[PDB]
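> Structure incoming, see below.
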Amino acid sequence: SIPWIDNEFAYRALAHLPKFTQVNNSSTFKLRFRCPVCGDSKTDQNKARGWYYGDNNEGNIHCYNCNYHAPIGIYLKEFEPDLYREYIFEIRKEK
Amino acid sequence: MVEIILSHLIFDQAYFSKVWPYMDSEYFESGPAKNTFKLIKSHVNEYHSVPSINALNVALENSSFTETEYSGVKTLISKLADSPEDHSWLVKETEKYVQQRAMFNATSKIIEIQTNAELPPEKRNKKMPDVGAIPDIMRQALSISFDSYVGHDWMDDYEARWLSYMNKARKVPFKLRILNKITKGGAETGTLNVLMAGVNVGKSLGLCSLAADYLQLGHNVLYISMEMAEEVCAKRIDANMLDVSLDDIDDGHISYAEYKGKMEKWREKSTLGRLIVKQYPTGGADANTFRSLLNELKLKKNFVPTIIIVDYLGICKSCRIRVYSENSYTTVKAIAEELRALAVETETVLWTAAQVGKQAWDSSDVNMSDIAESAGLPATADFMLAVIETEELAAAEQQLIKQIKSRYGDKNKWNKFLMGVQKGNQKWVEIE
Amino acid sequence: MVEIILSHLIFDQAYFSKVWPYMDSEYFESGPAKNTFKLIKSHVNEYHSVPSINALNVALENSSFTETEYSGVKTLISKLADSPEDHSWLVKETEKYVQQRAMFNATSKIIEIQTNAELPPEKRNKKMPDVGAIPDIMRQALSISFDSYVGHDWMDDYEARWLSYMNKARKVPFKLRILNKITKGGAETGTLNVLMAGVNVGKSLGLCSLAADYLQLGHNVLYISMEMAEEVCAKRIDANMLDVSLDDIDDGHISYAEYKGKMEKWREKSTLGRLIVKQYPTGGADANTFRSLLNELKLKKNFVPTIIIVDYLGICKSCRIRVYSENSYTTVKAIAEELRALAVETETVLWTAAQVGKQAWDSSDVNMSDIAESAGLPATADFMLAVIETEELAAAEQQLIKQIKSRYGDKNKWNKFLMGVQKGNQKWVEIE
Amino acid sequence: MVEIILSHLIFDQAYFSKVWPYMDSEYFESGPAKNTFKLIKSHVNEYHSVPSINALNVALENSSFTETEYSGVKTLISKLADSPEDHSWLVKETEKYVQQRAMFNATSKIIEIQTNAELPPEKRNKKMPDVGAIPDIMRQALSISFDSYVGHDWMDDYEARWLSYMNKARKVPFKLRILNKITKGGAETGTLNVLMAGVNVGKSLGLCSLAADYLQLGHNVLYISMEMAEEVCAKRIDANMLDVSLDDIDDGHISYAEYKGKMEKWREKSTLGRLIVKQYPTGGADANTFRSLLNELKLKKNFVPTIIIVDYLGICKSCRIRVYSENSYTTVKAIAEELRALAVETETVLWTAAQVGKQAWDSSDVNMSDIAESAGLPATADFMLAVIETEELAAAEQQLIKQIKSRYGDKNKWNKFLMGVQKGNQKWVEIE
Amino acid sequence: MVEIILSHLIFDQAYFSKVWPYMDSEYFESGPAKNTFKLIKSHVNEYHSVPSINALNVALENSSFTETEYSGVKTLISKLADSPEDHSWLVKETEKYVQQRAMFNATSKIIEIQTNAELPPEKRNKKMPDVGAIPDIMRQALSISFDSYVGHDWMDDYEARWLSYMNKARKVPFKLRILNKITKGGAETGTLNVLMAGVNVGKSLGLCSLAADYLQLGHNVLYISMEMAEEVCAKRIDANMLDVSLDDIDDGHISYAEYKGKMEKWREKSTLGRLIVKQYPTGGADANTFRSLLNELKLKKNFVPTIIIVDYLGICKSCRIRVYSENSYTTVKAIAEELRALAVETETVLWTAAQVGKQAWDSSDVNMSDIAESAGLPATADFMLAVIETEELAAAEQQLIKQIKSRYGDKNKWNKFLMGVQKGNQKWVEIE
DNA sequence: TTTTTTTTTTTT
DNA sequence: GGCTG
Ligand SMILES: Nc1ncnc2c1ncn2[C@@H]1O[C@H](COP(=O)(O)OP(=O)(O)OP(O)(O)=S)[C@@H](O)[C@H]1O
Ligand SMILES: Nc1ncnc2c1ncn2[C@@H]1O[C@H](COP(=O)(O)OP(=O)(O)OP(O)(O)=S)[C@@H](O)[C@H]1O
Ligand SMILES: Nc1ncnc2c1ncn2[C@@H]1O[C@H](COP(=O)(O)OP(=O)(O)OP(O)(O)=S)[C@@H](O)[C@H]1O
Ligand SMILES: [Mg+2]
Ligand SMILES: [Mg+2]
Ligand SMILES: [Mg+2]
């Protein structure tokens, strides 16, 4: 897989999601966001349990509220198809 | 224009009648555009009528998707409203939209297949089609035009039907007179013909004799061997054409001068096609493999066959069922159906061999019930011929061919005749 | 959907005549909905008619409620419109709503019973039932379906039953006197009729003969081919109708003049119907495809078929089960059930063929147990005849037809009768 | 009182001997209690003795528990002590606690079932029982008690055996004396009786004959037909009772005057019941629908049946299992259990007709290894008969009954007897 | 666990005599536990007896330990109690502790050996074993078991085996002199014994006679019936035990007073066992359901049987075969193997019956070849008694018992013997 | 747990 | 204020 293009594409997709924070240390890339599937916690409006982990072989999104866990490609295919088109093309561009 | 399509699916009976049969869930936005259409499709499947706004709202309330999806569907439903329109602009625009979405989905799937096949094995996410069926998918993206063919009318369309009887381009004549007589003009294109003999009775000698006879009658023949080398089949064809026994070739009783002279004499004759022999490992070729072979033959070798021959269908792999998943019956029936589909697709006479059961071996008669691997093969085959050899027949250099399934004519007439197989020359000769 | 239920109670008599029998204040809510339904019930009790909006508002003014409930009832009453939704969907949805509310009430009741049981005997209420009443309470809430029809009575409805005896509109004659004799007036609409035999015995011959016989009687016949091409089957129909031959068509013995003359003479007949032949790839169609084909046929041409012939049920594809999800006994029976459902929906006589296992391919007789596919097909079938051909029969050109499953009449009155099958003309000839 | 239960399981022996076989892990909360009971149960299973405090502290250390679970279990073990009380209050208090826990678990389970049912398809959980299974669960929880009967204990249960010797259950007599002979006076009230047979051999003929015989004896008979129209079943009954062949009725040989005269002559007889025929679509009726039908029959027609007859068991809905969830065996067994429960609840003799397998078709003898859908039907049934009209009984206008399972008497006394089936009148006559 | 081990070394005798030879210093610790065990071992070596607490403290006072060691040993000595745990659990747990510690020590030793091996050869310890000694060392860790009993060791268990031959530890008498004569003292535990019934002999009469005889001898009998209810089998038992004829109970000749008096007279006798009759449907009880029944009886009824009598082997179901046939050889062979495995694993005498071959039915003599179950029952049966009932024997109220297979003793010693069968009381009496 | 094809084997 | 597989 190609991790840096997943980090670049994931950011834009999760940028729309509110409570968006870039948890980027010296060796990892994570994105904190409110989960778009369930709206995260109904009681707490300030909780961002949706996370993106791009330091692995494949950048994966995981929600700690509704237990959603998916790759960034499936997330883009299911929710942002205009972003999904260029994502797989830039993927083909470098592959 | 998804909102217009949904609105006129709801508030237009004429629009729904034409567009609905073709509308599919993969042609709108994955979100409400898809959720709203899924609601409508479920209502139509449950009640066979177009839902109203109240029905859509009720189905929306009795739905399990999240708050974002619920709000999107509610907004989309609230935005649906009938507008003064004309049937033509809507049908044409819907056709354009459906074609564009089909092309988009097809190219997305093509990219997915390409990026999946370029992965190390055992991690390639199986059940995804291989690159071989990349163009076929695109061919499915172009066959969507809101113009489904209802069918053929007996009385309305009979001039076109009559201009198919003297055409005779469907039938490909044999070279033996008896086979033409029983088939009333030879085999037909887009069919699946089968030879049932047993083990070491014939059944590849007959296929080679047919290939040679078709080759002499200006035909392009594609022999496909799943159990023999390309040089063994070519040696059989050489023995048939050059009238030199296989023993003479093995024992070196034919010189290079005679071989060269016979080959050049055959080449200089105008009435001769091209025969190409291709070998695949047993259980390693299917209909998709044969289509890829056809494409690469057309491109690289400008070779367009009409008499495609497969040595044994039972030795081939199904292109749909996973290996050793279903029993022999289902697998062999599927393989035969796929081969017949290939034959009708490329409009070629397809010839194949089939084994008989152990009980039919060394028997003076072979029935249709003696088919080995599946009872569906006789049902999905246009013509079948049973090759029977006994000790008396072997001593007479003859074999009894019984018409088991004769779809081109009446099998009761000329059911059993004696061919003069010559095993040294791999040739069938008549007795008339 | 309480608003819809109340609106169609007030503004629809047909809805009121099927739901009011089964309706209670506990089913709706504890707020404005229950109060509105209580007003409706009080008005209908005092005056045996459905109230109007003005009458309901006057009653609300007369009745006493607190401020909140008064405002809620006024707001809810303001929201009532005719909104002519479909009757079937409305009754199904209100049945579902009643069932779910009744289940919720029953669960709350049993929870209250359990809570009261744990209380000390002095504190506990004697009105609530014991725990032993938990099961039946949950059962009476599962028997609240909307169905007022109790059924026949055999003594209070014998006049209506006798009138039904005179309704012979379901029967469709056969054009063959023996088939009418054994079916007591021909086949019936909405029934699954099967013509089974071995491989290459004349199943499609019999189907085309039935199609031609129904065509000559003025019926609309829809022939759905699964193996042969449209022009091939139409050739068999031409051989049956024009009555010349199958080989003479392909051997040029018929001059165009004769073909045109015979076709125009058949066109001049006012007793002729319409025949449409549709071909599908093997394993790619079912009632879901057939229903769309029916809709397209009705839209494009004034063609509503009375007879629907399917070339083979086995070659067909089930709607819910995938191509190879389950074994033969299931998906074949599923396809049979779907075809019978399609026939009873369209009120058409459905004909199809069935294959016989290898055990009876060369036997003088065939039984019901000799069905190649699932044995559920000879459970959904209604008139499963059987075609048996031997050497003696083929010598006399007389196939034997055995009555295998006879739902219309007595299966054993004429169990085995000889036909006069002419294979060249693709015609069944009665024997006298 | 979980702490007391654990303390007296550890420190008391008579209490342990009395209550241990009925304790279960589901009766304890998920905190320290369930883990402590798990340790105790594992120790008892491994050493067949009650563990001490040291044993459990050793088992706790040798356990895969989290810090919270470990601390809770250790605290609970420390809190245990042998409080001296009476071994007559402890047992009843433990029984009450176990019953309350069982009721709580059943309530939670049915709430989960109802939540699962409302979910849309392709998302709802599979293998989870449907809504109709809710009462049965609630029937199981109420049956929990510290008294268990496993088998019949000689010298310990002999008063009940003497009662069984001296007393005989009430019997609803047949009209055929042979059935009374083989059943010692008829069939009991709360029973499920099955008349298995092959396809198109007289499943409905026998059921209609039984319905007519019971109707002539003054019983209220409900005929639930799942495959045939109401008029067809009522016509079978008319042929049975009016002594007119079905051929005569269809052909119109009998006039309306004769039909009315015979019907009124039957009406004037005091020894006549009421027969009500209700038709349901295939797979559209279940036990709860039957209960709703019974309720509406009682309320709107003052009709309480005794001889409820179901045409075919294999077509009815499961009422406990979602459609197309389990295999045929499990679904048919569930249907049989539901129907027998309905018969017991309504105190009605219930008669049905299952279908035998393809092997039993045209077989001169059948056994329990011939039932097609489910071999668990005999276990659930109370009397099961068979029909063996295969080849020569039809020519002789006779039948044969195997008596596969007879709980009313002994099956190996009159196991096979010949029945004079008359198909024109749809009745059974005796050969005597 | 170490505290318990030390405490029960100090305060027990059987535990000490059982576990002392397998106790080593390296098994405990490197701290207080090791020092305490060293004190115990030193005391037992100097004085061959278990030390007391005061003696242990005196030894600790007169010992070379530091302050921390002194404190640890003093605390551990003060933490030892004479509490009474069960012996089996204590031995098993200390065996597990010893095995775990030995495995840990061996693993650490091999790791240290490997670490020393990867060191400059000039610089390494000589005392450390070479790498090639690693597989043996682990073996010494795996060869640690407090008690070694793997099978029967000839020449090492001859004294125990002789106590078996003199005490007849395996034999179970018959109460019939002839049956004890031919079995050398009765049947054996863990055996399958079957009766072969010719035409005209019942299979349940002999089984009920054996059950009654075992009941009168004090054995717990579990009678599992297939074709009969619990009451009927217990009625046969009553007929044999109370001397009342079977038909007299049904007629009513015997009154409740005599029945109760005889039952209480039997109950007064202390030489009477318990009989538990359990009924199962035909084909619904494999030899895995019997295991569950035994578990339930042991847990709830505390009933652990010594005799298990199955009504009929043929009616049972083969768990391994799964599929069920009315009369199939493969199932009977599997059923016999499963029942004999159950008998072996439960240490019970298992009885069953079968029908002899038709040829055996006609012939008074029955050959192992003349058996319905051939090579299946005379291969898995320790004893197979054959019962012959001819006309002359029936007229004399007798049955000829023939011995067809006797694993117990010589088959030809006393092969034929006449038995006094009473069919009314269901009894076998001897013949002088 | 049944169902259906094909084969191979074996038992009666 | 982070936490998955
Ligand atoms: N090299 C050869 N020389 C002479 N005769 C041969 C030679 N090869 C085959 N034959 C003869 O041809 C007969 C049939 O050959 P084939 O066509 O290979 O039989 P087959 O049925 O195709 O074999 P299988 O079992 O289907 S792979 C044999 O029985 C031989 O008598
Ligand atoms: N072109 C033809 N000319 C003459 N007779 C023919 C011709 N085609 C078929 N037949 C005869 O038709 C008989 C059976 O016809 P079919 O319809 O092929 O039987 P069927 O195989 O059961 O039907 P299918 O498989 O759906 S085509 C054969 O035995 C032939 O005798
Ligand atoms: N109209 C009729 N006139 C005379 N005999 C008939 C008539 N209808 C049916 N029969 C006969 O009645 C027999 C039994 O039919 P059914 O009562 O339907 O048995 P069945 O088991 O219910 O059939 P199914 O439901 O399709 S499996 C048939 O085999 C026919 O011989
Ligand atoms: Mg070959
Ligand atoms: Mg065919
Ligand atoms: Mg019926």
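Per the header: electron microscopy, 3.2 Å.
Placed from the backbone N, Cα and C atoms, the Cβ positions cover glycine too.
Reproduced below are the annotations present in Swiss-Prot:
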type	residues	note
BINDING	D:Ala197, D:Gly198, D:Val199, D:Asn200, D:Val201, D:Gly202, D:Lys203, D:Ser204	ATP binding site
MUTAGEN	D:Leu192 to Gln	Partially suppresses phage growth inhibition by extra copies of bacterial AbpA-AbpB
MUTAGEN	D:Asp213 to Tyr	Partially suppresses phage growth inhibition by extra copies of bacterial AbpA-AbpB
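Help me picture these features in the structure, burial and contacts included.
The DSSP secondary structure for D:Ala197 (ATP binding site) is strand.
In three-state terms derived from DSSP, D:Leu192 (mutagenesis position) belongs to an extended strand segment. The Cβ of D:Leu192 (mutagenesis position) lies under 8 Å from the Cβ of D:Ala336, D:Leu339, D:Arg340, D:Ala343, D:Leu350, D:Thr352, D:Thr380, D:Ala381, D:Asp382, each on the same chain and at least six residues away in sequence.
Under a cutoff of 8 A between CB atoms, and with a sequence separation of 6+ in the same chain, the neighbours of D:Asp213 (mutagenesis position) are D:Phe174, D:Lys175, D:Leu176. Following the DSSP three-state reduction, the secondary structure of D:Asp213 (mutagenesis position) is helix.
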> Ligand 6: which of the recorded positions D:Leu192, D:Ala197, D:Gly198, D:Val201, D:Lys203, D:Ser204 have a Cβ closer than 6 angstroms to it?
D:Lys203, D:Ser204
> I'd like the number of other C-beta atoms within 10 A of the C-beta of D:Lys203 (ATP binding site), please.
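Around the Cβ of D:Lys203 (ATP binding site), 22 other Cβ atoms lie within 10 Å.
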> Work through the binding-site residues one by one (D:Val199, D:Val201) and point out the residue whose CB has the fewest other CB atoms within 10 angstroms.
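Among the binding-site residues D:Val199, D:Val201, the sparsest Cβ neighbourhood within 10 Å belongs to D:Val199.
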> Given a 10 Å Cβ-Cβ cut-off, pick out the one of the binding-site residues D:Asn200, D:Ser204 that has the most other Cβ atoms nearby.
D:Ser204
> Tell me, if you would, which residue among D:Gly198, D:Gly202 (binding-site residues) has the fewest other CB atoms within 10 Å in the structure shown?
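Relative to the other binding-site residues in D:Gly198, D:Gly202, D:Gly202 has the fewest Cβ atoms within 10 Å.
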> Could you check what DSSP calls D:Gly202 (ATP binding site) once collapsed to helix, strand or coil?
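Assignment for D:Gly202 (ATP binding site) reads coil.
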> So which of D:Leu192, D:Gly198, D:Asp213, listed as recorded positions, have a Cβ under 6 Å from an atom of ligand 3?
none
> Which recorded positions (D:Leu192, D:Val199, D:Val201, D:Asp213) come close to chain C, taking a Cβ gap under 8 Å as close?
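So the ones by chain C are D:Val199.
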> Long-range neighbours only, meaning 6 or more apart in sequence with Cβ under 8 Å: which ones does D:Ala197 (ATP binding site) have?
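Listed in sequence order: D:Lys203, D:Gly206, D:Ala353, D:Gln355, D:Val356, D:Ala386, D:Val387.
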> In the same chain, outside D:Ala197, D:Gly198, D:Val199, D:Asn200, D:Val201, D:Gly202, D:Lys203, D:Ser204, whose C-beta lies within 8 angstroms of the Cβ mean position for the ATP site?
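Close Cβ neighbours, site residues excluded: D:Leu205, D:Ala353, D:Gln355, D:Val387.
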